[PDB]
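**Student:** Handing you this structure, nothing more for now.
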Amino acid sequence: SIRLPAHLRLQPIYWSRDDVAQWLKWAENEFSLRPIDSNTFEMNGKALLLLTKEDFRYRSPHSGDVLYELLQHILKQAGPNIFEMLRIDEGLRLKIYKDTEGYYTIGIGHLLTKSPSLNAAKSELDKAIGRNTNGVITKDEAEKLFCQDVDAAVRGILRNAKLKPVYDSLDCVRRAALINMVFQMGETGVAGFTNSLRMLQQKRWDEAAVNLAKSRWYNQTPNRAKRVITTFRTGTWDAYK
Amino acid sequence: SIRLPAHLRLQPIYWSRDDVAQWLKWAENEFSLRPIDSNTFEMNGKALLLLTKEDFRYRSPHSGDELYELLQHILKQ
Ligand SMILES: [Mn+2]
Ligand SMILES: [Mn+2]
């Protein structure tokens, strides 16, 4: 199976021009290909997804078909599309900041530690990261942390008997809404919604929506909860557009 | 049952760039195919497995389909 760099685990549609160049450099080594010129695909991910297999062959006569099929396999075994969802809900920060609680956070809502003060503090991590970041990370290192968290949330869901059968029945969009909650309050927290989780499994969208809106979670963060609930109710990205 | 050289009895996913070149050379002789250029498949086994039958045909107009099916039989065993 294909194991690509963490920051490239994001669906290609989010890839920048530098991202595709990095994908090329990785692919060349992973697949022992003839050297790939860095100028082969001077475009971002959205543009890369518009090209045909014939376009790949024309731009890379030695490796084009391999690159195209590689891309198809990457798209085939995505991944709920939750990057922009959590970007909006958690924010994207390149330097350490304090959340609503008081705990040090970075990237897309990544908790570092519950330790206080400003006396370094944290200073890790800082690898995770990292390398000595000295408090500042890249877009890509934030994407790395984000993917590592999504994988921690998914494995958290898959290792839970109350969450796994619910996540399995859910469609791709609604799966992101479930991961969103797990990202926000943890595995044990979401598992506490016993009755609501049973409603989602039985496809009672309207009933599950009303039930979830009466929760402590909804009262604490209304705006975000509304959006997550709307996602569970409609199965679309209407609340995030 | 198809018996290939010892160094290639390994799963195709572990084949190096050089291994697929040896596989090509072996297949050419074993199956009496038209000469296959050594640079037809400049890639390792992991890359060889990504390729469709159409890709094999494009890279090898005379023997591509045969090569692809040979690979499916190797994987099948
Ligand atoms: Mn947060
Ligand atoms: Mn990136």
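Heads up, residue numbers simply count up from 1 along the chain you see.
When the header is checked for method, it gives X-ray crystallography, 2.6 Å.
Even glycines carry a Cβ here, placed using N, Cα and C.
Here's the feature list from Swiss-Prot:
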- A:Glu90: active site, proton donor/acceptor (ACT_SITE)
- A:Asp99: active site, proton donor/acceptor (ACT_SITE)
- A:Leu111, A:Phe183, A:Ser196, A:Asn211: substrate binding site (BINDING)
- A:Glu90 to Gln (Swiss-Prot position 11): Complete loss of activity (MUTAGEN)
- A:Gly109 to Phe (Swiss-Prot position 30): Almost complete loss of enzymatic activity. The enzyme is destabilized by 1.5 kcal/mol (MUTAGEN)
- A:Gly109 to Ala (Swiss-Prot position 30): Almost complete loss of enzymatic activity (MUTAGEN)
- A:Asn211 to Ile (Swiss-Prot position 132): 5-fold decrease in enzymatic activity (MUTAGEN)
**Student:** Where's the emptiest Cβ shell within 10 Å among the recorded positions A:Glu90, A:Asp99?
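**Tutor:** Taking A:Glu90, A:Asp99 as the recorded positions, the minimal 10 Å Cβ count falls on A:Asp99.
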**Student:** Using DSSP and three states only, what is A:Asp99 (active site, proton donor/acceptor)?
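**Tutor:** The residue in question, A:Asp99 (active site, proton donor/acceptor), is coil (DSSP, three-state).
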**Student:** At a 10 Å cut-off from the C-beta of A:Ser196 (substrate binding site), count the other C-beta atoms across all protein chains.
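**Tutor:** A 10 Å sphere around the Cβ of A:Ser196 (substrate binding site) contains 22 other Cβ atoms.
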**Student:** Measuring C-alpha to C-alpha, could you say which of the recorded positions A:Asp99, A:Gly109, A:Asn211 are within 10 Å of A:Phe183 (substrate binding site)?
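**Tutor:** Of A:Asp99, A:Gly109, A:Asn211, within range: A:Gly109.
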**Student:** Going by DSSP, give the three-state secondary structure for A:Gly109 (mutagenesis position).
**Tutor:** coil
**Student:** Would you mind reading off the Cα separation of A:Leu111 (substrate binding site) from A:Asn211 (mutagenesis position), to the nearest angstrom?
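**Tutor:** Spelling it out, the Cα of A:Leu111 (substrate binding site) and the Cα of A:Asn211 (mutagenesis position) are 29 Å apart.
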**Student:** Considering each pair of residues in A:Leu111, A:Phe183, A:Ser196, A:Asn211, all listed as binding substrate, report the largest CA to CA distance in Å, no decimals.
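**Tutor:** Across A:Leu111, A:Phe183, A:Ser196, A:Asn211, the widest Cα separation comes out at 29 Å.
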**Student:** Quick check on the binding-site residues: of A:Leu111, A:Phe183, whose CB has the lowest count of neighbouring CB atoms inside 10 Å?
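**Tutor:** Sparsest of the binding-site residues A:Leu111, A:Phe183 by Cβ contacts within 10 Å: A:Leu111.
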**Student:** Under 6 Å from ligand 1 by Cβ, which recorded positions from A:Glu90, A:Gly109, A:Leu111, A:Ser196?
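**Tutor:** Result: A:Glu90, A:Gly109.
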**Student:** Have a look around A:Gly109 (mutagenesis position) and count the other CB atoms within 10 A of its CB, chains all included.
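**Tutor:** Result for A:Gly109 (mutagenesis position): 19 neighbouring Cβ atoms inside 10 Å.
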**Student:** Would you list, in sequence order, the recorded positions among A:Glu90, A:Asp99, A:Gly109, A:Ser196 whose CA lies within 10 Å of the CA of A:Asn211 (mutagenesis position)?
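**Tutor:** Near A:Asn211 (mutagenesis position) by Cα: A:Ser196.
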**Student:** Validating a neighbour-count step here. Other CB atoms within 10 A of the CB of A:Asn211 (mutagenesis position): how many?
**Tutor:** 18
